[PDB]
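Single-structure report; data block below.
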Amino acid sequence: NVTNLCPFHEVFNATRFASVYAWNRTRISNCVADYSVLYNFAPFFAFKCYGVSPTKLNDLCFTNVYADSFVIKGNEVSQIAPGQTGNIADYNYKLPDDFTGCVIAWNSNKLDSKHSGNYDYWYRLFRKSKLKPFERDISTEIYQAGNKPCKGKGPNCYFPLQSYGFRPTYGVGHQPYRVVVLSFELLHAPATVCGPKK
Amino acid sequence: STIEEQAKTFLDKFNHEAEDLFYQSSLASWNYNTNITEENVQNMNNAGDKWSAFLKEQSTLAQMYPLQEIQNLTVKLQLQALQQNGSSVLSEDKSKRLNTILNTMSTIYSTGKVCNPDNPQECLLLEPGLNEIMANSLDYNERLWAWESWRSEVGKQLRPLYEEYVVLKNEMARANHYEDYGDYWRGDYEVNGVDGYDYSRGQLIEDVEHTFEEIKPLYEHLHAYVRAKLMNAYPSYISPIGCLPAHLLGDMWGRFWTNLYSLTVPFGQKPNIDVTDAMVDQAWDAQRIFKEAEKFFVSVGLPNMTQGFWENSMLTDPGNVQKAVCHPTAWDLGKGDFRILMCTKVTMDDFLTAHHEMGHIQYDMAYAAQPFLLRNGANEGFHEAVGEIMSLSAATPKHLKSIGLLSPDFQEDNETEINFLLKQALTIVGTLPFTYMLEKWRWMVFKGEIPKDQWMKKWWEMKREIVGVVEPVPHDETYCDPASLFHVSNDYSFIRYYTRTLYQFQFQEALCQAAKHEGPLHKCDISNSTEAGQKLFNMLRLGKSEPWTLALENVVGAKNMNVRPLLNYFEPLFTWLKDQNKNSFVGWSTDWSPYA
Ligand SMILES: *[C@@H]1O[C@H](CO)[C@@H](O[C@@H]2O[C@H](CO)[C@@H](O[C@@H]3O[C@H](CO[C@H]4O[C@H](CO)[C@@H](O)[C@H](O)[C@@H]4O)[C@@H](O)[C@H](O[C@H]4O[C@H](CO)[C@@H](O)[C@H](O)[C@@H]4O)[C@@H]3O)[C@H](O)[C@H]2NC(C)=O)[C@H](O)[C@H]1NC(C)=O
Ligand SMILES: *[C@@H]1O[C@H](CO)[C@@H](O[C@@H]2O[C@H](CO)[C@@H](O[C@@H]3O[C@H](CO)[C@@H](O)[C@H](O)[C@@H]3O)[C@H](O)[C@H]2NC(C)=O)[C@H](O)[C@H]1NC(C)=O
Ligand SMILES: *[C@@H]1O[C@H](CO)[C@@H](O[C@@H]2O[C@H](CO)[C@@H](O)[C@H](O)[C@H]2NC(C)=O)[C@H](O)[C@H]1NC(C)=O
Ligand SMILES: *[C@@H]1O[C@H](CO)[C@@H](O)[C@H](O)[C@H]1NC(C)=O
Ligand SMILES: *[C@@H]1O[C@H](CO)[C@@H](O)[C@H](O)[C@H]1NC(C)=O
Ligand SMILES: *[C@@H]1O[C@H](CO)[C@@H](O)[C@H](O)[C@H]1NC(C)=O
Ligand SMILES: *[C@@H]1O[C@H](CO)[C@@H](O)[C@H](O)[C@H]1NC(C)=O
Ligand SMILES: *[C@@H]1O[C@H](CO)[C@@H](O)[C@H](O)[C@H]1NC(C)=O
């Protein structure tokens with residue numbers, strides 16, 4: 001079962017990292033998934049694992065791996081967990097209550113902030129209802145917070161999205177953070193994605 | 001959807017835009033104040049214009065949702081703040097006239113100067129030379145000349161501008177709902193909609209009258225003592241039963257009596273507790289002072305400064321070509337950014353000032369979780385009192401002994417305590433009548449009781465009747481003495497000091513009672529105590545989400561202002577003064593005048 005190495009170093013270590021409301025999704029399969037490629041980044045703000053243990057991870061083998069990446073604030077990172085409420089949790093990215101995987105977040109103030117302000121990262125603010133688990137909604141229609149039918153941006157009509165203003169002089173809890181979520185599962189399969197072993 | 005949901009959505013959008021706009025404006029202002037040039041002024045002006053315009057349009061949109069269909073009692077406060085603090089009612093021509101008048105008055109006050117009559121080519125500004133001359137010089141003629149020259153060269157110009165200004169302000173205030181501008185100022189203390197905590201705009205006047213009536217005797221005893229000492233000083237101008245002439249109070253106006261300590265010390269032989277020499281010997285600096293203040297604040301349970309505070313704030317004057325303003329201020333730029341700007345030397349006064357500014361920064365840090373429109377003190381007096389209590393607690397001999405600046409071979413007899421209490425009194429008690437009289441005069445002027453031809457007459461009559469101070473030179477209606485003050489000429493309220501003076505002492509007595517301390521109140525420290533810190537934080541974190549009466553009841557247990565703590569603070573000094581004044585007459589008569 002000699003194979004090549006997985007592209008972990010590519011989902012991490014990227015220039016553009018995608019906004020939260022349009023989070024990326026990469027499938028990992030048919031390779032050797034060495035987990036020593038990470039830990040080479042900054043001291044993580046959070047390394048919570050749910051289905052397995054971080055140490056009991058090198059020797060284990062999976063079926064398929066999904067990686068999701070986006071950028072959020074500092075005080076919103078606590079909302080990425082099974083069964084949590086808040087703006088980001090129910091309007092941008094919702095996790096199932098039986099999640100089996102790990103969540104990695106590390107500060108990236110030195111790469112995602114500018115003196116004049118960075119307006120290339122957005123996040124949805126208004127929506128009609130909640131979000132189903134592992135769902136995405138990328139659309140732009142004027143919100144109707146009123147009785148009169150909405151036509152355009154004006155009174156009681158709002159543009160759904162909004163951008164951050166990341167600056168290097170912001171305090172902790174407002175600086176950008178890079179978040180990567182891995183979702184493993186063990187089921188009926190030839191166990192394609194196995195850890196490095198001989 | 002009902003009104004409340006739309007109001008909540010609008011509030012969310014407004015907060016999320018106003019945070020960024022306010023941050024940009026504050027950053028521009030700081031960049032100007034640290035690196036004074038011209039392009040910084042341009043950027044600051046642009047940011048201010050953007051912020052003002054945005055507030056104007058947001059108020060115009062916010063004027064749509066009615067206030068009588070909302071029962072949440074927290075949306076209502078923010079909506080009222082938007083509707084009241086950004087609305088423009090007067091026509092464009094009147095607004096331009098008012099702005100031009102304000103700018104002209106500010107420029108006249110700032111650029112005003114006087115020249116020596118002997119040498120017209122020689123001129124000196126107010127702040128560098130006039131303040132120093134009024135402070136340290138001891139000679140009747142020069143002080144009288146400086147006082148008269150400044151009054152005649154400022155008030156005469158500023159009188160017509162004030163006369164035109166009062167009418168426009170009265171029209172603007174009467175436009176919305178208020179009777180006049182005095183009601184507009186007094187509306188800050190109003191509380192509505194809460195049962196058992198209501199406060200009307202007319203209650204403040206009665207409360208101030210009651211507190212001053214309860215304060216008067218101590219002030220008159222101190223006045224008699226100071227008059228006797230000044231008689232011992234000046235032998236041909238002061239009268240035994242007269243009043244103190246205005247040009248012998250240690251400063252330009254008489255707001256503070258601090259500069260009379262070197263002349264009226266109860267016991268000259270006993271030295272003070274100045275610790276400048278020890279700080280010089282131990283090789284200290286600004287960093288050490290600020291670290292000590294941080295440690296003191298940590299010792300009571302409050303959190304300490306962030307890394308951005310040490311990274312961004314400047315604590316020493318760069319000098320050289322980097323011009324800057326050395327007035328100590330505490331900045332709150334938002335988005336978790338806090339800085340302090342000051343030029344720190346090695347002096348005990350700088351120690352106390354650093355403690356005061358760190359207290360202000362802690363107050364700003366405490367409530368940084370409420371909505372954008374509620375991140376402010378309960379009223380205009382809480383913030384100053386919270387700042388001042390730290391300086392009160394950080395000057396005790398016990399704290400200095402624990403720190404190490406004061407030698408352990410120091411003893412506290414009668415005379416040291418008497419001197420300390422007198423020095424505190426000369427600055428605290430000596431300013432209350434001045435503030436009360438000034439605010440009362442402005443209130444009558446705005447209300448219209450005093451006509452335009454009796455301004456100076458009523459001003460000096462009330463000065464004699466309340467402050468017990470008589471002018472050295474008669475003034476006709478061509479003079480405008482109140483305009484010579486910065487606050488009066490720059491459109492600022494003045495009762496906040498009167499409120500903070502009582503608030504700080506109530507807070508200090510409550511905190512010392514919570515720490516289980518015995519002995520005189522003037523010797524109290526809360527450095528190690530953690531109950532006091534938590535109790536203070538419980539009020540600090542509130543912000544503006546509750547009426548100030550509720551916070552006051554939570555802290556001290558009293559709904560209204562009380563003067564008992566202030567009297568209890570000065571009790572030994574009061575007894576000593578009562579024992580000392582058994583010979584000289586107590587009181588004053590207004591019939592006397594220095595000019596025959
Ligand atoms: C609604 O709109 C009003 C007016 O538009 C706003 O009211 C202002 O509120 C701020 C803060 O609450 C007031 O700022 C205070 O000004 C005092 C006056 O200082 C002047 O003079 C000094 C020189 O002596 C100058 O250096 C200075 O720049 C001013 O020109 C200051 O003394 C106060 O400082 C105190 O607190 C700071 C910390 O906050 C300490 O560091 C200081 O040492 C000191 O203790 C303070 O800065 C301002 O005066 C108010 N305006 C008016 C006209 O009264 C409301 O904020 C606004 N409400 C909103 C938007 O919700
Ligand atoms: C008046 O309106 C305000 C504004 O909506 C109401 O405050 C709101 O109170 C709810 C709970 O009662 C808060 O929900 C909380 O959300 C957090 C997540 O952020 C969650 O962890 C908590 O468990 C809780 O569910 C809501 O945040 C809060 N609003 C704001 C802006 O903070 C208030 O209750 C209303 N009062 C009356 C009498 O109607
Ligand atoms: C608060 O507690 C600290 C911790 O004990 C005190 O610091 C000590 O103060 C004594 C005073 O004589 C010194 O002998 C010790 O060396 C100090 N310890 C340390 C670790 O510095 C502090 O004095 C207390 N606060 C007050 C006001 O006394
Ligand atoms: C990984 O990060 C380093 C850090 O500078 C960078 O030089 C390198 O190009 C990155 N690898 C990529 C982008 O494939
Ligand atoms: C999202 O992932 C895909 C995976 O191939 C990658 O090609 C793409 O560049 C990623 N998006 C961004 C914005 O980097
Ligand atoms: C101050 O402003 C000048 C003018 O633009 C600028 O060159 C300089 O970098 C700024 N900062 C300092 C510390 O001088
Ligand atoms: C105060 O700052 C020190 C760093 O010098 C830190 O270790 C400590 O935790 C801070 N205090 C609190 C209460 O966090
Ligand atoms: C000083 O205080 C002590 C404390 O008991 C007292 O006995 C003494 O009489 C006081 N002296 C004066 C001059 O007040």
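Count begins at 1; order follows the chain as displayed.
Method reported for this entry: electron microscopy, 3.0 Å.
Cβ atoms are placed via backbone N, Cα and C, with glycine included.
Here Swiss-Prot describes A:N1 to Q (Swiss-Prot position 331) as a published mutagenesis experiment; the accompanying note says: Reduced viral infectivity. Remark: A:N1 (mutagenesis position) has A:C194 as non-local neighbours, by Cβ distance under 8 Å and separation of at least 6 in sequence.
A:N13 to Q (Swiss-Prot position 343) appears in Swiss-Prot as a published mutagenesis result, with the remark: Reduced viral infectivity. Around the Cβ of A:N13 (mutagenesis position), the number of neighbouring Cβ atoms within 10 Å comes to 11.
In Swiss-Prot, a published mutagenesis experiment is listed as A:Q162 to Y (Swiss-Prot position 493), annotated Reduced host ACE2-binding affinity in vitro. Sequence-distant contacts of A:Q162 (mutagenesis position), defined by Cβ-Cβ distance under 8 angstroms and a gap of at least six in the same chain, are A:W122, A:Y123, A:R124, A:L125.
According to its DSSP assignment, A:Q162 (mutagenesis position) is in a strand. According to Swiss-Prot, the experimentally introduced change A:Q162 to N (Swiss-Prot position 493) is described as follows: Reduced host ACE2-binding affinity in vitro.
Residues from the set of mutagenesis positions A:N1, A:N13, A:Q162 situated with their C-beta under 8 Å of a chain B C-beta: A:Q162.
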